[PDB]
Amino acid sequence: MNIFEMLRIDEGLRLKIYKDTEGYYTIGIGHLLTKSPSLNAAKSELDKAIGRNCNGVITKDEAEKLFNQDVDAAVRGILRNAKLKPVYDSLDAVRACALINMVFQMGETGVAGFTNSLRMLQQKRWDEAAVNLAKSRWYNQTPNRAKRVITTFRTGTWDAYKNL
Ligand SMILES: [Cl-]
């Protein structure tokens, strides 16, 4: 298991434009297109992103292209973040992927607000951090996903993803 397989499990893969859990226009492997309610605006962003006339749809290879780009951005993001970097550098591999997972899903700015969880993760207070992590809109809105990620932070293993 690696970050790509992990995210693939959490985001699924859709070739036509879809509304995500928050009702936002997205496609591929959780590639957010736009926060606006406009399908056309989403269609525009899709074309701009792919660099061709797609008319709301893409291929698997293009999806994977967005995907590779998005994963890289999250990492680069974390590494550039004053608040995220120290935590990220402090984690073992497996746990680091979980941080990437959250950033991919919510953005670096959103994750940077889990101040207390962040500190706990920094201190290696696994169980304590898992509890704090659960006291969030994140967990209340996407419970099964949030559970997998928290379990990962708690155990340092891929178990939450085994057998899926
Ligand atoms: Cl969920």
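Counting starts with 1 at the first residue shown.
Heads up, the Cβ atoms here are built off N, Cα and C, so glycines get one too.
The number of other CB atoms found within 10 A of the CB of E11 (mutagenesis position), across every protein chain shown, is 20. One mutagenesis experiment catalogued in Swiss-Prot, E11 to Q, is accompanied by this note: Complete loss of activity.
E11 (mutagenesis position) falls within a helix when secondary structure is assigned with DSSP. Here Swiss-Prot flags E11 (among others) as active site, proton donor/acceptor.
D20 (mutagenesis position) carries neither a helix nor a strand DSSP state and counts as coil. Its own atom aside, the Cβ of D20 (mutagenesis position) has 17 Cβ atoms within 10 angstroms in the protein chains shown. In Swiss-Prot, a mutagenesis experiment is listed as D20 to C, annotated with the note Nearly no effet on specific enzymatic activity.
While the structure shown retains the original residue, Swiss-Prot records the mutagenesis experiment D20 to E or Q with this note: Loss of 99% of enzymatic activity.
Look at Swiss-Prot and you will find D20 (among others) tagged as active site, proton donor/acceptor, backed by experimental evidence.
According to Swiss-Prot, the mutagenesis experiment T26 to H carries the following note: Facilitates transglycosylation more effectively than hydrolysis; covalently bound substrate. Look at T26 (mutagenesis position): DSSP puts it in a strand. Sequence-distant neighbours of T26 (mutagenesis position) (same chain, 6+ residues apart, CB-CB distance under 8 A): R14, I17, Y18, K19, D20, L32, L33.
Quoted from Swiss-Prot, the note on the mutagenesis of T26 to E is: Complete loss of activity at neutral pH; covalently bound substrate.
Quoting Swiss-Prot on the mutagenesis of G30 to F: Almost complete loss of enzymatic activity. The enzyme is destabilized by 1.5 kcal/mol. Cβ neighbours of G30 (mutagenesis position) (same chain, under 8 Å, six or more residues apart in sequence): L7, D10, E11, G12, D20, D70, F104, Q105.
Annotation for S117 (mutagenesis position): same-chain Cβ neighbours under 8 Å, separated by at least 6 residues, are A129, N132, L133. DSSP assigns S117 (mutagenesis position) to a helix. The substrate binding site annotation in Swiss-Prot covers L32, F104, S117, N132.
According to Swiss-Prot, the mutagenesis experiment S117 to I carries this note: 500-fold decrease in enzymatic activity.
In this entry, substrate is bound by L32, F104, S117, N132, whose most widely separated C-alpha atoms sit 27 angstrom apart.
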